[PDB]
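Peer 1: This is the structure, below, for whatever I ask next.
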Amino acid sequence: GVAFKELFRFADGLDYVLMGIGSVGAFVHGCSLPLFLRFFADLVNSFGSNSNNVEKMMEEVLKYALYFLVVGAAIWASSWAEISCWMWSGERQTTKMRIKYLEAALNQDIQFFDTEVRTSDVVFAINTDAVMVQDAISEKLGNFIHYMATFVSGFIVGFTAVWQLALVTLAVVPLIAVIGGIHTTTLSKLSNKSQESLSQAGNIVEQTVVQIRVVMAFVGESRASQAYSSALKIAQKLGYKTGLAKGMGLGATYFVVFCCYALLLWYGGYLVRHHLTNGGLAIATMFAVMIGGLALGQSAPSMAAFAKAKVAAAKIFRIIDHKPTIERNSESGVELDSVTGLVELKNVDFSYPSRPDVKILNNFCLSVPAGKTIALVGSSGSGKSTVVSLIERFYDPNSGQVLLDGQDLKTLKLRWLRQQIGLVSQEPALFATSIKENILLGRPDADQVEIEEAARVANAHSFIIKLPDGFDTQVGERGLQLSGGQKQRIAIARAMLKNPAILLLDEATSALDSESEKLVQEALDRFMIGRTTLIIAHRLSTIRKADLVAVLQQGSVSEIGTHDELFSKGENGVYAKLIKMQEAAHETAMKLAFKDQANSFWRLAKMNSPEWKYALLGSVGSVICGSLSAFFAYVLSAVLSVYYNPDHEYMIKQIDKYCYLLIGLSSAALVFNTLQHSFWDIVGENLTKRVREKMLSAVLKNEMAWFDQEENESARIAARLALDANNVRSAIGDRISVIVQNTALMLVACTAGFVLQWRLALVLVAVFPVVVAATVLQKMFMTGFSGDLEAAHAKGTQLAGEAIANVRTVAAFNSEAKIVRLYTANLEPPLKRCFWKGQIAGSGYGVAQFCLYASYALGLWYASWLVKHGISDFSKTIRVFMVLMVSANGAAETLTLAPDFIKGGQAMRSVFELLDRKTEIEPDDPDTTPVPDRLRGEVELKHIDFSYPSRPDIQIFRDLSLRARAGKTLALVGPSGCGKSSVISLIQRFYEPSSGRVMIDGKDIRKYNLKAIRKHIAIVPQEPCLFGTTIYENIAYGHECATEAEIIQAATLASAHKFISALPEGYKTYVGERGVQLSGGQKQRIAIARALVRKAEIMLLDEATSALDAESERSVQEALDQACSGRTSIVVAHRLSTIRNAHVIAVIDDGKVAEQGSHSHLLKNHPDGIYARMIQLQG
Ligand SMILES: CC(C)[C@H](C)[C@@H](O)[C@H](O)[C@@H](C)[C@H]1CC[C@H]2[C@@H]3COC(=O)[C@H]4C[C@H](O)[C@H](O)C[C@]4(C)[C@H]3CC[C@]12C
């Protein structure tokens, strides 16, 4: 870290007033409970000692009952000024911190984002590094003066009332403070392994849904519901050891608390007998020391957060004051009257300042004629990506000069130079703002007329009107994700608005289809006229339109000519041979109601009924654990009553008895606290395992189209099965154990209260809920109010994360201050809410603490009123008060019930909607026609019409009639694919045809059950798909009982035995993300070998393109030959040599098949057709 006192470097006039008030109001609040104890110790004394004079009893109890109404008013006005003046004086600082961080973070030169700090590291420093700082100066500095003043004032009132009893308590506190620290560390040692064991076993569902296409293609989907259950037991046996360590950490805290009070009370009963101590002063000292002695554990997080908030604050202050390395505010920058578009480059040598050894630019000399179309054509890595940055002057040249009308770049003003240059990037840059503000970045002062003119030139105003909101259409989280062509058109319109004289087209349409580029190119051509423009094209059509073509080679200009001059030198030149890898880059890449939320509880708690022997031995340990929080507060008051008896002989006999219950029935709290938390952790841990695999057995049952709804992504079913299944643990088992535990407490408190005096046990019950409601707020104060810091600043941070990441586009235009202005204005709406939240949470806590102490001035006065009128006395009216008022601080365990308590039916609806989801394709359909033995295997199709269910508009198949012969070959080929593969999907019944018939040996496939017809199809996916397990169990994923010889045969036939046996481990070699990575030409081999383990009659060899190894294919072709040896093979390929041995070759284009036959039959009727003309396109 940097230092303390450096975090408060953004303070202003109000930040020395809010901290100067929230430090006095938090110090007065801290020293108010150890003073209420002092007042209580004096009220009781003048309430039992003056039994012979009721008259003095009444003016000396009313006074101390009116002091309570002042102690409770000094907390209403002292908790308001602490909770509200600390959450606001941190919000006023951590906002000016973030504004400065962003303003000085995109001011840095682009070298900074590569040489020193990654572009993804900075976005982290706003998400978390600006939250760790705020939480350690707003809410955790105020919880430090409070818990230090409480500790300081916990000894002044203790050692000055009865010092001889305040030392025994000091000799006791460091025992509770050690047991309660060991228990909270043993729990953390076990709460960090369950997550590991649930995320190592929770990746099975992550992997399964990604490759559901091959998981469902084979029947091995029952191998994913038992490799997912046998990996949950690891997190279940470990989930049983958390309950035991939670019960033996609460049965040992009470075993110490009872014993220590079994000695403090005896010593207090010894002091009183010898006349050194009052009756109440021996009680408000044990409490006052233990309150001020345990007030250091709550001061541990406050100092633990002061260390993280400096190692997380040094990074921000590093960037904030770091001066850049280029003189941006260039007052020493020359100016030019009017440019003519003349650019010269002479002897420019440059290298990246990340590996200063390459020579990307060597002895570069190039002249840019004014008003002409100079195009850059070359291979990857031969330049055309550094010269564009150098004219923009992103990196200053290492050695060399660039002349723009005869003056050096290091001599003009940077902001003016970047004003006359128009840059169009290959990705459009849009920020979280409206369409209108996304174009004003070009120039601020433009009116609406010019913007609309530019938009209608940009082929943009056509769909602007079609958009509902028009120019105010908010692009960002909303905005329906407009198309890439439209995205490019907005940026192009922004470029026209700037109206530059020099234009840099760097890969304008390098990643769009021919439809959008058709619209874009003509607009660029209209915007081309009258401008010195340098185009880096990707298609030869624009190069044909280019005036000059200067081809770089190894960073130097090699070939200079035109479109026609360069092509005249034949294939021997680079210009003609560039077509081969130019045109190949296109085809290859292409709400409650008590009836809906009652079934959710009740249907859930019916399948959780094989375990009633464990939910019935947890309602006993919850009753004799709630009957001991009332047999302790009752003894703690029955000792106070006997302190005032004038007969010392009788007083000892009762102190002895009550010191033998707190020692005796302490083992009954040690034992019965390991039956409540150790038997409610078996009921609540087997329900989750049963509900986490009922969903998987249903997610593995939906239709193939259900996974293409764009809501069922890869890691979002895995998130629903891991975040909506951990909230069911706290719904049944963890809430019956709190209702019963607290029902068994108010039945032992209100019995011992009603037996003695029923006129006081009725009044105290009437104001009983306002005591527990006030005490719960005393435990939701330690964690802190206004949590969840990062989600409040989640709308503005999108602008930061999309603006600093696209720093090049931000700095190309001079919009480095017009984004700070947009980022400041999106932080005030949270700043007008975090203040009212602080006021509300301050007032609602102040009033709920005044109304608590106002209820201690109504019981203690009514007792004194009863005593005068001869109804009761001090003995009976002080047990009723103390029992009923301490079994409300002992009744505040409703805070400690894994306090979720509200996700409830909100999370429970998703679980039961997934279970109750129907499937229109039955995976295993009973009452079905029977499946024969080894069949003929003759696939036939009849008038097939088909389209994707997601897009039912484009009918791809239109009366598709095709028949696979009796096991010979049905090679399907054709150009313009992406839809040819639908025959593969139709046969495995992934999708349902719109209209048609699928005959297998002359029979419809809907009459067959789905899980047996798949015992005869062998699928080979195009993309190498091997699961994260060793080689042995990837090949074995195609059968049931695979012997060693069978797998060895499968490996040998696919030519995989040699390589696998050549590996170090052998068949046991581990493959996957966390292991060995192999070559794709071999990963296809393993897939083919897996295919020949089924011994199927129908083989669906999908395309194996995007891989070339002639020696590998020399064996792969014959491996396919015996893979096609008398078996019905429908092969879809791209290379015509692979279909030379095909018996039936079908050409499928424009949705129909017309050219069918073999090599001899097709070349006879179609000697000049597509099948014959595609041939010559390329020992
Ligand atoms: C009814 C009132 C007159 C009475 C003073 C009462 O309000 C009082 O504030 C009660 C609720 C508190 C004050 C101090 C508390 C105790 C604080 O000191 C203790 O010994 C701790 C130790 C341990 O952490 C126990 O879990 C709670 C336990 C044992 C608390 C039990 C409840 C109290 C005794």
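Note that chain A is numbered according to Swiss-Prot, with residues 26-615, 676-1263, 1272 shown in order.
Heads up, header says this was done by electron microscopy, 3.5 Å.
A Cβ is built for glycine as well, from the same backbone N, Cα and C atoms used for every other residue.
Below, the features straight out of Swiss-Prot:
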type    : residues                                                       : note
BINDING : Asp139, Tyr377, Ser379, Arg380, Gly408, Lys409, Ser410, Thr411 : ATP 1 binding site
BINDING : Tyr286, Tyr941, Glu978                                         : brassinolide binding site
DOMAIN  : 700-988                                                        : domain 'ABC transmembrane type-1 2'
DOMAIN  : 1024-1260                                                      : domain 'ABC transporter 2'
MUTAGEN : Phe61 to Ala                                                   : Reduced brassinolide-triggered ATPase activity and altered brassinosteroid exporter activity
MUTAGEN : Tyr279 to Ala                                                  : Slightly increased brassinolide-triggered ATPase activity but normal brassinosteroid exporter activity
MUTAGEN : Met315 to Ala                                                  : Reduced brassinolide-triggered ATPase activity
MUTAGEN : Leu319 to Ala                                                  : Reduced brassinolide-triggered ATPase activity
Peer 1: What residue among the recorded positions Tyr279, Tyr377 has the most other CB atoms lying within 10 A of its CB?
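Peer 2: Most Cβ neighbours within 10 Å: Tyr279.
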Peer 1: How many Å lie between the CA of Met615 and the CA of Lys676, given 60 residues are missing there?
Peer 2: 48
Peer 1: Just name the winner among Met315, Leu319 (the mutagenesis positions) by count of other CB atoms within 10 A of its CB.
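Peer 2: For the mutagenesis positions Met315, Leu319, the Cβ with the most other Cβ atoms within 10 Å is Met315.
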Peer 1: Report the same-chain neighbours of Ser410 (ATP 1 binding site): residues 6+ apart in sequence with Cβ closer than 8 Å to its Cβ, ordered by sequence.
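Peer 2: Expected: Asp531.
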Peer 1: Could you list the residues of the same chain, at least six apart in sequence, whose Cβ is under 8 A from the Cβ of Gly408 (ATP 1 binding site)?
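Peer 2: Listed in sequence order, they are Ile385, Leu386, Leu401, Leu577, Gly580.
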Peer 1: Sorry to bug you, but what's the C-alpha spacing from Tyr279 (mutagenesis position) to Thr411 (ATP 1 binding site), rounded to the closest Å?
Peer 2: 73
Peer 1: Any of the recorded positions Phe61, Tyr286, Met315, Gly408, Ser410, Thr411 with a C-beta atom under 6 A from ligand 1? Give them in order, or none.
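Peer 2: What lies within reach of ligand 1, judged by Cβ under 6 Å, is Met315.
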Peer 1: Among the recorded positions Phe61, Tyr286, which residue has its Cβ surrounded by the fewest other Cβ atoms within 10 Å?
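Peer 2: Sparsest of the recorded positions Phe61, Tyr286 by Cβ contacts within 10 Å: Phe61.
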Peer 1: Out of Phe61, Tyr286, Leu319, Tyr941, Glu978, point to the one nearest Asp139 (ATP 1 binding site) in space (Cα versus Cα); all of them are recorded positions in the record.
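Peer 2: Closest by Cα distance to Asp139 (ATP 1 binding site) among the recorded positions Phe61, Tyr286, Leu319, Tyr941, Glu978: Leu319.
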Peer 1: Taking Cα atoms as reference points, rank the recorded positions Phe61, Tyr279, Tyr377, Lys409 by distance from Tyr286 (brassinolide binding site) and give the first.
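Peer 2: The answer is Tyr279.
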Peer 1: Between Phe61 (mutagenesis position) and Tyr941 (brassinolide binding site), how far is it from one CA atom to the other, in Å?
Peer 2: 11
Peer 1: Sort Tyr286 (brassinolide binding site) into helix, strand or coil using the DSSP assignment.
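Peer 2: The residue in question, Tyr286 (brassinolide binding site), is helix (DSSP, three-state).
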Peer 1: What are the sequence-distant neighbours of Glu978 (brassinolide binding site), meaning same chain, six or more residues apart, C-beta distance under 8 angstroms?
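Peer 2: Sequence-distant Cβ neighbours: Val823, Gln826, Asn827.
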Peer 1: State, in Å as a whole number, the widest CA to CA span among the ATP 1-binding residues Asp139, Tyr377, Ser379, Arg380, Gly408, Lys409, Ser410, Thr411 given in the record.
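Peer 2: 20 Å is the greatest Cα spacing among the residues binding ATP 1.
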